There are 2 protein chains.
Amino acid sequence: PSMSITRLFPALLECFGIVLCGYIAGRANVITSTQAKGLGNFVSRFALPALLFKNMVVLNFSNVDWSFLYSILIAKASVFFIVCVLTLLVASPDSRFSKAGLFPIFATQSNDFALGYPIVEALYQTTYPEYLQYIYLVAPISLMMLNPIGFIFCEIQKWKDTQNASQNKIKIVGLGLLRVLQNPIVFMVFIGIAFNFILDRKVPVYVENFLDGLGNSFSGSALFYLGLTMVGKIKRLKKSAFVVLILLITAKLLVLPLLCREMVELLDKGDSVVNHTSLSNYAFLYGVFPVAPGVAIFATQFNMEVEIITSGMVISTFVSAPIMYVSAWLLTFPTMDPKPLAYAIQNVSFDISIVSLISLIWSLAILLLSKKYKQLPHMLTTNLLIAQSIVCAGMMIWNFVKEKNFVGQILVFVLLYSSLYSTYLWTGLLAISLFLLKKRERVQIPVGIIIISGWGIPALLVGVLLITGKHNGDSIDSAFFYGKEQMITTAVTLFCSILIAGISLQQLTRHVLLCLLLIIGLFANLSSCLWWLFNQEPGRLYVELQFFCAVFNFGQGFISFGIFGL
Amino acid sequence: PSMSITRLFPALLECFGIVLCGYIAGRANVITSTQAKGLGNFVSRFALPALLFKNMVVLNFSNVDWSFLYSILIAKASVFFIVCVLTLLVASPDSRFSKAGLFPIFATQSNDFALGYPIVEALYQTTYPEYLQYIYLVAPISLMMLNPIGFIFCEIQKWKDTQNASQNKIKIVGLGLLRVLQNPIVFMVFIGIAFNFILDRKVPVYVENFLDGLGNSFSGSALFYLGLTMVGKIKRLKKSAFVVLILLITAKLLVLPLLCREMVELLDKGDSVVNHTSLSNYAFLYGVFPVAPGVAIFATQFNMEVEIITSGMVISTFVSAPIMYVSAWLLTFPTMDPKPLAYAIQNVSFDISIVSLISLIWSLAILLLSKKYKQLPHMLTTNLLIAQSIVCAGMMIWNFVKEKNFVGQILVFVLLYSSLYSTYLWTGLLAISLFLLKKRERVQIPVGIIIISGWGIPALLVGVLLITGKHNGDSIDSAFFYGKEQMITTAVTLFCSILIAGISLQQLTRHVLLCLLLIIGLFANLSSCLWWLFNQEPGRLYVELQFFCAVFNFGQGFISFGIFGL
């Protein structure tokens, strides 16, 4: 029914494909500074003003609900206040004012124009089109209130950097207001409001085509410039810098969205509760949008703490996608029938599976071209990567052959769960291998025996499961293909491999990081299976259990991509 | 009826008495820079903002005619354009942009707050009170449009003074707008408009008393500061500087008022033609207001051509009063009955007479304390000054004894016209004396004979006029006391003395300047008398003839004050 989520995935595909294409053109020394600066100037001075003007000349103020506006600004202001007070209490007074100036604006300004708008239109084009007009009401008005405050703090820092007591507060506040009004968007917003008032909701035809042409190309050009502006801005930082950056990011993506949810539910008191639920969905999806590069520009012009802000922004752009994706799906689950939930879990499984295939074949190509798998413990890690690639390809085929052929279905199921169980076991096998290398014992490693075991016991369990199991082809989910016996086997497999990991626990640090991260998802799987078997009756909690288990099982290769990928 | 002009004179009295008191406290080294700067800061930052805020919170926009506003701004803009184009065509390009920046703003900004408001309230308190609310609509709004333009020209000059081609037009226009918005009045006007919108035409009682206290003392303090700020800013300039200054002043006081009249008559098309006439009167009296010191401050901060602007402003303040006075009276004459016109001419005669008495006794005290009247040609000039003082005192008594006593009336009339005719003759006597000194002849000057003649022939003519004349006490004017015979005698007196001046024509330059300026008024008098005798029927032109003749006859001592006063 409402909230068509199927179109969300393709939109993220083009949105991040443009970014990766820009970055690829960047690091190849193909695109130089000249045309990059030209495109940036075109975006900042021509495309964005035209787009905002065309969207603001037609607004229909007479039928716009301001509960959105009040809710979003109050949530942003509360977040800004919390961040600023925390900064002033924790930061050392040597440069505390600078931090209190640039840190909290990172928590309120978001890339709602180039990035958020494609998703919101892809999700609300035919069901709630009116939502598309609220975005242009958020970024400017918020920028009117919260950002100027931070500005004067920066000026205060600059003032105490100059040690010029002659300057008064009037000059500082004047400079701050001058800086914030010098930002183009505020005065195009003002002129657009003036033109809407003057023209009485009319668009001149002579310039309508020009405005459409300038505004339609804004998104792609802005994303391309963003991709170009992250070629070499990621550098190593200190432990305290990492900690404060993580705190900032968690504030960005976990604090504002939840607060927006709660106080949107608080403020609104309308009827037709479905509309209120959709409103909360819109607010929460809005809260999770990443950080705009405008704060990076502000830091650059202020020439203070530029590197940390740039690193935070570039990391936030990448981290936003999985979180907003899981958010959209998790919010969609409660209002669906169990068979639609099964369809949704297959869909997300395919999506994460294909992305993970891209990651895994990239990693396998890198490792094979490195020729570093001849010595321990790399060959078994490559074998585990191969098992991941095979199980993800099994996801792909199985979703393609769910109800296509019979014998194909059984063979695909057998190979699929063989590879999956091989990954489960190989986690514990790498645990044992790392533990025995830790012993520093000059004893030969039975590499052939361990690899044949790691590929044979999973196959043997799959075969005996097929022999003892009973076929049940009416279950869409692969877990319930035969019934109790399969997930009893999976539970005992999990229990065994996890005990192996626990008793067990040259880039050994990389391997031990992997041998730590994998077992959390392993506990997730054990908890899911033990919950299903102990609790025959269905609770109101297994939906996110199933979703997280599928996500881990079917995108765990992302972990190896992150760790064994650079 | 309407346009009560009687209260105009006293208002000018206090307005310029405050100025002279401030100047007198200034040159006595009694008031120093400290309290002067304190009072100036109080006026600029506290009194004026409070006054404008209290007058702007209550405005009643619903019933304000904007024909005034359109008319006044279009006239000011036309004047500004004419001045700027003339400046750019005539000024040499060495510093032409600076001139085109500061010269035309001198022609549009006026002292409408401290100076004009007392006159407009004194003339329009009970008849057209609403007029008082238009003043605060003129100065800011005009300052919004015309002055900023000039600013960028100054910046252009500064830019070409720096020879920095890196700066673009955007920076220059930004600096100009920053300077003009930095002026306090614009943002108190904006905040006052905002408060009027918010409070829905209400004034808080808790601050109403404070606002009244701050705004009531603004006028006196501003006039006092203005008087202090002219102690030593008048210096000698060159001939071209004098010529351009005279051109500027004539533009100030003759161009804007007439243009405002004509295009106010053009734009308005309302009924009840009396209202339109009053509107034109208001516009013309507004156009004649002097120059505010704000342009002097602008020149000082720009540090360009400060002396010429300051001299022009300080001269304009003094020159404004006689011109606005004669304007008010001349505009009032057409709509009155002949007996009210006679009353008005007696009133203006008394006013100019008492001011001229102040001037004449000051000059006589200076000359007598100088002891420079022992040598030619000073004693006869002192005698002429004495005759002026006596004839002005005769004005005073005669207006006091117009219908009080009979024998007093005849004796006052006799002495009065004796002194007046003595002045007429003594003009020609000084002409003869200067001509005979020009001869460079070592011949004794019959000083006793010439002085006894100069005091005796006028008395003899008065006596024979009394003997041959017929008393007619029903005429309010002194000219028509007896009838034809008196002004036949005056006409022959004028004709004789003026032929003496023509055939005739050590500070001889001062004397010849006097012996040039006096005879213009002499022609005015001859023209008036010959017009009355040749044209028995009354035309529609003798009103200004009579007014100018009375003004000359009864304030000619102002001429000797200006020339024989320093």
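Heads up, chain B uses Swiss-Prot numbers, so what you see runs 35-539, 653-713.
When the header is checked for method, it gives electron microscopy, 5.6 Å.
Cβ atoms are placed via backbone N, Cα and C, with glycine included.
Annotation of the published mutagenesis B:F43 to I in Swiss-Prot: Strongly reduced cholesterol-binding; the original residue is retained in the structure shown. Cβ neighbours of B:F43 (mutagenesis position) (same chain, under 8 Å, six or more residues apart in sequence): B:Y359, B:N381, B:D385.
The cholesterol binding site feature in Swiss-Prot is assigned to B:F43, B:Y57, B:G266, B:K267, B:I268, B:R657. In the three-state DSSP scheme, B:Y57 (mutagenesis position) falls into the helix class. Neighbour count (other Cβ atoms within 10 Å of the Cβ, all protein chains): 17 for B:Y57 (mutagenesis position).
The local packing around B:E48 (mutagenesis position), expressed as other Cβ atoms within 10 Å of its Cβ over all shown chains, amounts to 15. According to Swiss-Prot, the mutagenesis experiment B:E48 to Q carries the annotation: Does not affect cholesterol-binding.
Listed in Swiss-Prot as a mutagenesis experiment, B:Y57 to A is described as follows: Strongly reduced cholesterol-binding. Abolishes cholesterol-dependent mTORC1 activity.
Sequence-distant neighbours of B:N145 (mutagenesis position) (same chain, 6+ apart, CB under 8 A from its CB) are B:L260, B:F323, B:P324, B:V325, B:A326, B:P327, B:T351. Quoted from Swiss-Prot, the note on mutagenesis experiment B:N145 to A is: Reduces binding to indole-3-acetic acid.
Per Swiss-Prot, mutagenesis B:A148 to W is noted as: Reduces binding to indole-3-acetic acid. Under the three-state DSSP scheme, B:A148 (mutagenesis position) falls in the coil class. The number of other Cβ atoms within 10 Å of the Cβ belonging to B:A148 (mutagenesis position), over all protein chains shown, comes to 24.
According to Swiss-Prot, the mutagenesis experiment B:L177 to W carries the annotation: Reduces binding to indole-3-acetic acid. Within 10 Å of the Cβ of B:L177 (mutagenesis position) there are 20 other Cβ atoms, across all protein chains.
With a cut-off of 8 Å between CB atoms and residues at least 6 apart in sequence, the same chain places nothing near B:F352 (mutagenesis position). One entry in Swiss-Prot concerns the mutagenesis experiment B:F352 to A. Its note says: Abolishes the effect of cholesterol depletion in mTORC1 activity. Abolishes the effect of cholesterol depletion in mTORC1 activity; when associated with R-678.
Mutagenesis annotation in Swiss-Prot: B:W678 to R, described as Abolishes the effect of cholestrol depletion in mTORC1 activity; when associated with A-352; the structure shown retains the original residue. Cβ neighbours within 10 Å of B:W678 (mutagenesis position), excluding its own Cβ and spanning all shown chains: 13.
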Max CA-CA distance, Å, over listed cholesterol-binding residues B:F43, B:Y57, B:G266, B:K267, B:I268, B:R657: 31
Flanking Cα pair B:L539 / B:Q653, between which 113 residues have no modelled coordinates, distance in Å: 18
Please work out the number of neighbouring Cβ atoms within 10 Å of the Cβ of B:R657 (cholesterol binding site), leaving out its own Cβ. 15
Rounded distance in angstrom between the Cα atoms of B:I268 (cholesterol binding site) and B:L177 (mutagenesis position): 27
Secondary-structure category, per DSSP, in which B:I268 (cholesterol binding site) falls: coil
May I ask which residues of the same chain, at least 6 positions away in sequence, place their Cβ under 8 angstroms from the Cβ of B:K267 (cholesterol binding site)? B:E341, B:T344, B:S345, B:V348
Per residue, counting other C-beta atoms within 10 angstroms of the C-beta, which of the binding-site residues B:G266, B:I268 reaches the highest number? B:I268
Roughly how many Å lie between the Cα atoms of B:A148 (mutagenesis position) and B:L177 (mutagenesis position), rounded to a whole value? 16
Just the number: how many Å between the Cα atoms of B:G266 (cholesterol binding site) and B:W678 (mutagenesis position)? 47
Calculate the distance in Å between the alpha carbons (Cα) of B:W678 (mutagenesis position) and B:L177 (mutagenesis position), and round it to a whole number. 48
